[PDB]
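Some notes on the structure that comes next.
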There are 2 protein chains.
Amino acid sequence: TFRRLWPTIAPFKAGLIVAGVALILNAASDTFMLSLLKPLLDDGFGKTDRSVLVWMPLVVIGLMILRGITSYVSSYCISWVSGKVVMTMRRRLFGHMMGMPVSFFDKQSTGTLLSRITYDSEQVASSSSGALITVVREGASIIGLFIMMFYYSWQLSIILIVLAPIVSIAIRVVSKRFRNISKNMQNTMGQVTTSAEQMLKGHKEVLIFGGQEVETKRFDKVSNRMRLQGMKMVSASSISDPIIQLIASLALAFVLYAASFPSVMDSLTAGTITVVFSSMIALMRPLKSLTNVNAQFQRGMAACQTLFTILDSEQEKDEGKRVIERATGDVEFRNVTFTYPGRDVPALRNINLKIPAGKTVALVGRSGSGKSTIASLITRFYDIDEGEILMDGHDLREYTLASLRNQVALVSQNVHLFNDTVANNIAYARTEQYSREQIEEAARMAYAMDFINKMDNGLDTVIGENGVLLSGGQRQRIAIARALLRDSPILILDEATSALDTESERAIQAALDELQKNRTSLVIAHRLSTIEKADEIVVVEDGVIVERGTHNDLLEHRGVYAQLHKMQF
Amino acid sequence: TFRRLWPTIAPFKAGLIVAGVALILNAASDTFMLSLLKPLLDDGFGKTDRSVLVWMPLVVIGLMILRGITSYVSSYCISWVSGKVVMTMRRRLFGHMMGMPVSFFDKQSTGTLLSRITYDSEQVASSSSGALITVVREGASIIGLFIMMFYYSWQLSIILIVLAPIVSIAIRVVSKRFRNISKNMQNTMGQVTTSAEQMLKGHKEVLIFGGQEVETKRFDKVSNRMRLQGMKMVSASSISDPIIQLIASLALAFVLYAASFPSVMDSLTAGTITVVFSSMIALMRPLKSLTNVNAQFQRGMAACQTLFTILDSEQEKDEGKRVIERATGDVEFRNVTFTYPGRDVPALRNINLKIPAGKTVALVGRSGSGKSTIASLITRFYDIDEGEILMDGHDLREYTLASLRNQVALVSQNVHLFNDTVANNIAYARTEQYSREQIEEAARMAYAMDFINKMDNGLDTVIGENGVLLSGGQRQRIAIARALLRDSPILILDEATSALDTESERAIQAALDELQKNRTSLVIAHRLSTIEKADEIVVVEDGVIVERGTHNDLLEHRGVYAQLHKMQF
């Protein structure tokens, strides 16, 4: 169907070929083991030659060991191709899902985003190879059990294969008739049960009118009808299996009857009949399983078109060629409006903010609708709807995306830590650029050296989850170390502290003060300490900025900043 | 477990015995049908060419017509006892669920009460009788097939039965070892697959720091650790199934080897070996199903205690000693405190209302603070927690419930209409006492005759649900005739819905005006019309009445009623 997945398997087609050559072999070994019933019943028990019961245990063991060997080889050489194509699909989804915009990550899919690399990305192969196994095994077993029947007895096999369509259609017709009859009877039972429910509903009226004897008399007939319809349903459902079994036995009796005549048959001597009929019994499983090949292959290709919709999708629009090395200027918002994708209500209205060089601006206002939003826009996590965000006499869209992200340091208490050494986390994405001495210096001046020396191995301890666990404050200080080592000229201090641990703030505030040397920062104002010492204070109210003055003058005018002090104090 | 169910089955016990004699014959007709293989293969096919194969097709049909008759006589004669005990149980549940307090119906249970007489009352027989067509059906098949196996070459059945435990435990030990090994490899998969989650979570932090060629490298090694662990999980699960077949095939090799020696080989002839081996592989399905005979007999008996809880629950406390022919007096509330069973907050504080004879008190509260439940107490739908409701000078507790509820008519718009035609529906629970002439005048006196004459059959049209489906306006009118026909002294004129229309409001109000002639009534005053002529007015705030008196004297003082009167306006 959606066979753009075949090039993923083309580099490894030597496990599919081997698991077709050693699975056709498994089917042939099944049908050869089933062929032993004729030598057994003819030249073994039936005859006086005990030798056939001496080598037949050995052949049975040597064919079951061959079945096991070719069923483990057929499992390893498809679990190696259905494992490596899955590996390639997973690491190809984790090269397009790690570049595309945050909007897909925002609320389109959060928990299922890992499902689309764990469950669906393994289902695409556990169903496609599960269908290849079925088709190439039950197309070998079915051919083997056809060749066996037509080799031992074409006379009986022809009349046994002519009847199989006849028996199948007769059983299907009978089952359809009784399914329709049972469906009608179940509809009638549903109506009667609805009547019983309606009898039950009027309890408060039955009590007040005193109709307990009349209501139970009326239900003595409703329940009697429930019984007489239930036994009708059972009689119509349990008369189906006997009739279809009777039709199957009519066919079996006719096959036996055909064998009576000498012209048609009687070349069979007590092992040929047992092999043919045992194969026909064993021929039902590799038709019942074979019919589901297309259903399983389509169920394993819907879960590939899903992965292609995740993959063959919009990436991050890197429509930029201008390269900036250091934000030696001012990052300015000017009449820009933005709304979250997937929602219509503007989370951010027209904005006009100035971030002067060598100075910091505080995003005050605990409304919760406008503070976190503007923080994202500087790094182009969510692209603006229309307007302009300016960064050193340019626009963010103009600048290269890679050259923009490295200019900004998102400092927050809730900061991700990678499953790696802390020396790698502090120099994440820049391990080659920054030497160990630089990391030591950064941790020293970021006040994070106290925690790391306490750790077991020190700077090389695994810090992420599934390892050592560090409290919110340690994560904050590691973020300060990252930002200060990277020397990002722009800082977006979320300051989502949400706690005041003893001596944690005493070091965090000092580290932030040391960080904010001349680094122009758009601080999210959660702590009044930074608000008091701020070059400019700007507030947001449902995306609208109204009070923009400094912390002193904006206190005199009531507006929202004094009201924030009223709300804060 | 609970043979207190048995006395309901004991009267109808000669359908299980008939379905124990016509169901052993079903099993003895399958072990005889897996015995023609001896005359077929041994004497019929290999020994000669004809004769036996002309006699077989009749017996195969003759043992599949007798396997169908005794499979439908077995099913009908259990479905007659599996329906006649369910019917005899259902109407026993609908004689205790129609006499117990309304509290069980109100939020302690819901429409699942139907399931306690439709699903959980047929599951008691669909799984208890399903455990008697497995302990007798597949309990004479096992005895039938064991007699056949020992009748045919006993010296092989002992070898074949001694190897059934040894093969079974060895398959169980092998399946035990490779179920724990796969479990351990699945736990290891949980660690690495969780590590893949922690890569996706840091997408906001991945982009800003620029590390995506480094993060994809960290996933190239995590993809393997969940691929190679996926090859170990398939290599450890696909190696169990080969071995358990090889262990099973070490018995077939040994049984065939055992038959090689002279002692067993004497009559190990082909007919006396297919019937023994075809029976043993046909003996697994009886044994497998017989194990689920206490899992199904307790699934079908756990549901018996579910409805015996409903059956043996506490019925309505009919502490009745006093009987009143007619409530020719005054209903008087006096310091009545009551809470809904199931509501923590008390829904009614102290209440003291006297209803004079031939007077119409009104409960005008549109706040909805439990005005309706005040009327529930006069009918003893919910008993008073503390206090006393003096009806005709004595508390409701002494009066008989059958006698008390005959003196009250719950006139409302949500009245239930029973499935009976509308001549007993008007005279529900009293059709024997009242003749058609009274109903003719009663319906006429209530102005209901127009709707009834309009109907197809007139006074005997199926009126309830699944009948003609009258509207809400018509349903309320019949309650007026039903109350007017009975001429009960006390009325609860609910008047719940404020919806009104031309020739419906006047039509109802004219009927209510004609109804409320002496009829000392308590009106839930949602309609402003009755409030103006109401002799007394009471409004309930929280659980306690605040204003009590005539509507004129309560309008001048604003309080709650007058302000509520403005709210009504």
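Per Swiss-Prot, chain A residues shown: 12-580, in order.
For all residues, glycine too, the Cβ spot is worked out from N, Cα and C.
In Swiss-Prot this protein carries:
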DOMAIN    A:27-310  domain 'ABC transmembrane type-1'
MUTAGEN   A:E208 to Q  Improves basal ATPase activity and increases transport activity
MUTAGEN   A:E208 to A  Does not reduce substrate binding or nucleotide binding, but decreases ATP-dependent extrusion of substrates. Inhibits formation of outward-facing conformation
MUTAGEN   A:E208 to C  Exhibits ATPase activity. Forms intermolecular cross-links
MUTAGEN   A:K212 to A  Does not reduce substrate binding or nucleotide binding, but decreases ATP-dependent extrusion of substrates
DOMAIN    A:342-578  domain 'ABC transporter'
BINDING   A:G376, A:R377, A:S378, A:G379, A:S380, A:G381, A:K382, A:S383  ATP binding site
MUTAGEN   A:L511 to P  Loss of ATPase activity; ATP is still bound
MUTAGEN   A:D512 to G  Loss of ATPase activity; ATP is still bound
Exercise for the section: May I ask for the distance between A:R377 (ATP binding site) and A:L511 (mutagenesis position), taken between their Cα atoms and rounded to an integer number of Å? Expected result: 18
Exercise for the section: Compile a sequence-ordered list of residues in the same chain as A:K382 (ATP binding site), six or more apart from it, whose Cβ lies below 8 A from its Cβ; state 'none' when nothing qualifies. Expected result: A:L374, A:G376, A:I535, A:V551
Problem - Chain B neighbours, filtered from recorded positions A:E208, A:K212, A:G376, A:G381, A:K382, A:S383, Cβ-Cβ distance under 8 Å - result: A:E208, A:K212
Fill in the blank from the handout: With the fewest other Cβ atoms within 10 Å, the residue among the mutagenesis positions A:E208, A:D512 is A:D512
Practice task
Among A:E208, A:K212, A:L511, these being the mutagenesis positions, pick the one whose CA is nearest to that of A:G379 (ATP binding site).
Solution key: A:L511
Exercise for the section: Other than A:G376, A:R377, A:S378, A:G379, A:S380, A:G381, A:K382, A:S383, which residues of the same chain sit close to ATP? List them in sequence order, counting a residue when its Cβ is within 8 Å of the Cβ centroid of the site. Expected result: A:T384, A:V551
Exercise for the section: Looking only at C-alpha atoms, tell me how far A:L511 (mutagenesis position) is from A:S383 (ATP binding site), rounded to the nearest Å. Expected result: 21
Problem - Listed in sequence order, residues with CB under 8 A of A:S383 (ATP binding site) and six or more positions away - result: A:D505, A:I535
Fill in the blank from the handout: If you measure between the CA atoms of A:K212 (mutagenesis position) and A:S378 (ATP binding site) and round to the nearest Å, you get 51
Problem - Neighbour tally for A:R377 (ATP binding site), based on other Cβ positions within 10 Å of its Cβ - result: 11
Handout entry: Nearest-integer angstrom distance between the alpha carbons (Cα) of A:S378 (ATP binding site) and A:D512 (mutagenesis position)
Key = 25
Practice task
According to DSSP, folded down to helix, strand and coil, what is A:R377 (ATP binding site)?
Solution key: coil
Practice task
Starting from the Cβ of A:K212 (mutagenesis position), draw a 10 Å sphere and report how many other Cβ atoms land inside it.
Solution key: 17
Practice task
Calculate the distance in Å between the alpha carbons (Cα) of A:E208 (mutagenesis position) and A:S380 (ATP binding site), and round it to a whole number.
Solution key: 51
Fill in the blank from the handout: Most isolated by CB count within 10 A, of the binding-site residues A:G379, A:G381, is A:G379
Problem - Those residues of the chain, 6+ apart, with a Cβ under 8 Å from that of A:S380 (ATP binding site) - result: A:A358, A:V551, A:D553, A:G554
